[PDB]
Amino acid sequence: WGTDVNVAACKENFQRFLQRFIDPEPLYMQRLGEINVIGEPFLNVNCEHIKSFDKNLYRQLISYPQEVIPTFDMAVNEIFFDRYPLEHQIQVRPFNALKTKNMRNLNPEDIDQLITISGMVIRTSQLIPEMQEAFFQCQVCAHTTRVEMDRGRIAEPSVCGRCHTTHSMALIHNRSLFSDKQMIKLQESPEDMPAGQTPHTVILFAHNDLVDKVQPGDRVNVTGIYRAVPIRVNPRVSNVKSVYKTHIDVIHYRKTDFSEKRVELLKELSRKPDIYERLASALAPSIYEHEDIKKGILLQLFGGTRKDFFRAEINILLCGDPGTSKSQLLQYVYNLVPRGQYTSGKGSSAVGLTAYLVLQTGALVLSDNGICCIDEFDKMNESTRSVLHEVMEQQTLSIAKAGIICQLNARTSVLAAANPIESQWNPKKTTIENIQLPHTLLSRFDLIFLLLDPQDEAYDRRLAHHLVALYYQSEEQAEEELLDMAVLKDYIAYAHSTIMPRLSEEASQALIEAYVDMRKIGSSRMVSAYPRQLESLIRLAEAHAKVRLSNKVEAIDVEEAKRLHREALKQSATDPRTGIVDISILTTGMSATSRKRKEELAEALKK
Amino acid sequence: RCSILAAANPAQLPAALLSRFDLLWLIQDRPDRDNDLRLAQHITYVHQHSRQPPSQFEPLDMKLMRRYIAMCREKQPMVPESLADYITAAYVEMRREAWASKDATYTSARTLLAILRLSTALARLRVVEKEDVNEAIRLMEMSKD
DNA sequence: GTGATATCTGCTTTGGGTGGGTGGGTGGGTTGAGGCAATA
DNA sequence: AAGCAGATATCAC
Ligand SMILES: Nc1ncnc2c1ncn2[C@@H]1O[C@H](COP(=O)(O)OP(=O)(O)OP(=O)(O)O)[C@@H](O)[C@H]1O
Ligand SMILES: [Mg+2]
Ligand SMILES: [Zn+2]
């Protein structure tokens, strides 16, 4: 072999490295102790440490990884068995903290050398079995033999040892020994790409415990050996092309993006009198002065109680003029939730809402037990509207296509954003006629909010100052906001984990009286409420109880739910002509005054 | 990460698309004798000599214009604290006119960010100063007409 | 003199349209123009 | 040109 590698000297040097190196008790001695405690036989070693201690050992590791790494394994095994008298022997995984190469600059001089590259995973293959030891059985005497694989070639026996028959040994594929392999496609990082060039892609091969350690979408630093392999002209001939193909044999992956103390902090927050407003403020610091919308979105994030007999999910629609902060709110909620999806109602959209050989479930099914953010709600076609109505009413999605008949669970909360059909919101027009959506679909939303653009000058000045301040915000404030967001996420996770509020007797009486009063308002003069709204109240009440980290729904929760529902209706249920109390616009899609006027017109034309 | 320069003939493009443009310029050619006479004199000269009629200042060649454009692009000027109040005063003035016009103008919060973007571009040609904000304001109001 | 085992000989391969659309597109080939059903 | 199937003469024991 053309290598200046003496195995014994390398092993001794590496054992010396483990014994004496100190991180600026040897660090890797502590690592071996932790290995014994945990039981995972993998030792990661930073190549920078090896370089610092020994520049020859580092140089040999980089130049001849295939020869040198096994000697490192031998050294670590010997040392570890001395210090602590395990399913497998420990395996060293040298790695570089930072990439040493760009995917675009890989060269022939790097073949069979240890390199580190950064990238984003796009595809991973299913597991590929590799034969390590073949199993043969004589087709006459049943005598069995085992042959070790040698550089991808197997020495098939020619004569049975026991009975001496020739050409009688058949390979039993499923009695052999196999190991795992996986193909991964790594895409060049957007930052390192030259301007205007398409991303480059590289092939990686992972084996044994490194399979399935990355998923598509991951951003990773990969340390491995650069390989060059010949390509056959066709499968039948032994001719090869003079230009070789390349891949990387993965050696190390680095993914580059409750505690009792944490629970104590969360409970301490939950004890504070104004936890509701604190969480609401933390929800979206950038948006300005949309307090009730933020409170509703917080309650949607917490959700109501899963009774398991009843949708427990809270649906919110934000309709308003263009140039407001609707998309920003949807983005902030999408970032916050763990199982959320951000999508658009337009059909041309990259990510679809509908389920469509591989069965592909849409965003609504993917957001099951989560929140689906739908940005261009008004731009949905009729089929998408039917799908959304089915999801919101039944919490399931039925498919009968290509011989597949099934029902998919979709228990998802919809946060939707809507714009008017005109260039601006029309005060003369109601909500239904401002946004061209069926009233049947609108009646499935618990809360509808209106984000109108004021004509006030003082509002313009205040918003301008807000935006300028944000344009000049400092890094410490941004970090503080990030910490508050993390606290909010942990609080919501804990509440979902351990809190299941239930209705107390006083809450029940409060809800019944609330519904009766809402009905009375209309009954005094029309109808001012319908039973579905009562259900909404219950959900909201439960959500509020969950914010306090309380297992009992109290009267305060009911009062808050009533206030929020009454504010949303006052925002979105107002008839531009006369007043608000009329909810017939939601139930029938036509204003009561409009209905009377149309009746008059029809009667007159009938005259 | 590219800039968009679009050309369209009035009919109906969606408003969601038009509000994203920093400058929306409506080029209208209303016939007028003297201006039409001047335009014709220019065009006939170009056909006659295959170049524009001479002017007091000679236009710069493309080879040389691409050097200054690249050189300017290296600077990264910043907007001071002090201008914050003045830029704000301009924004409300623009907003008030838009509400008074009752036309389909797209003056919104997005407009404020546009003033900064243009102001820094003007400085990169020349730390931003009040003269760059004045030019940015003038260029934009002339666009909304 | 029999059992390998080394040498020699003949077949057909390739994807391709002079090898068919009377083989079949579940054996496998970009680009465009042309009928359908559902569509608006 | 490249490679497998078949035929067959040939060394060795
Ligand atoms: N209430 C507000 N709080 C903070 N920023 C706001 C507010 N209203 C408008 N803005 C500013 O307006 C821009 C928000 O535009 P965004 O894309 O969120 O609008 P949108 O409501 O989704 O509307 P559309 O899609 O119709 O343009 C940002 O500049 C944001 O700073
Ligand atoms: Mg938007
Ligand atoms: Zn045998």
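All positions are counted from 1 along the displayed chain.
Per the header of the entry, the method used was electron microscopy, 2.6 Å.
Here the Cβ of each residue, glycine as well, is placed from N, Cα and C on the backbone.
According to Swiss-Prot, the protein carries these features:
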type: BINDING; residues: A:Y288, A:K326, A:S327, A:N419; note: ATP 2 binding site
type: MUTAGEN; residues: A:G196 to R (Swiss-Prot position 364); note: Reduced MCM complex DNA helicase activity. No effect on MCM complex formation. No effect on MCM complex ssDNA binding and ATPase activity
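Annotated features, which come from Swiss-Prot, shown on the structure.
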residue : record               : Cβ within 10 Å
A:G196  : mutagenesis position : 7
A:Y288  : ATP 2 binding site   : 15
A:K326  : ATP 2 binding site   : 24
A:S327  : ATP 2 binding site   : 14
A:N419  : ATP 2 binding site   : 24
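Only A:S327 of the binding-site residues listed as A:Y288, A:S327, A:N419 bring a Cβ under 6 Å of any atom of ligand 2; the order follows the sequence. Proximity to ligand 1 at the level of Cβ atoms, with a cut-off under 6 angstroms, picks out A:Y288, A:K326 from the recorded positions A:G196, A:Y288, A:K326. Contact annotation for chain B: of the listed recorded positions (A:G196, A:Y288, A:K326, A:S327, A:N419), A:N419 place their CB atoms under 8 A from a CB atom of that chain. In three-state terms derived from DSSP, A:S327 (ATP 2 binding site) belongs to a helical segment.
A:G196 (mutagenesis position) and A:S327 (ATP 2 binding site) are 29 Å apart (CA-CA, integer value).
Of the residues the record lists as binding ATP 2, namely A:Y288, A:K326, A:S327, A:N419, the two whose Cα atoms sit farthest apart are 19 Å from each other. Here the Cα atom of A:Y288 (ATP 2 binding site) is found 38 Å from that of A:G196 (mutagenesis position). Looking at A:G196 (mutagenesis position) and A:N419 (ATP 2 binding site), their Cα atoms lie 35 Å from each other.
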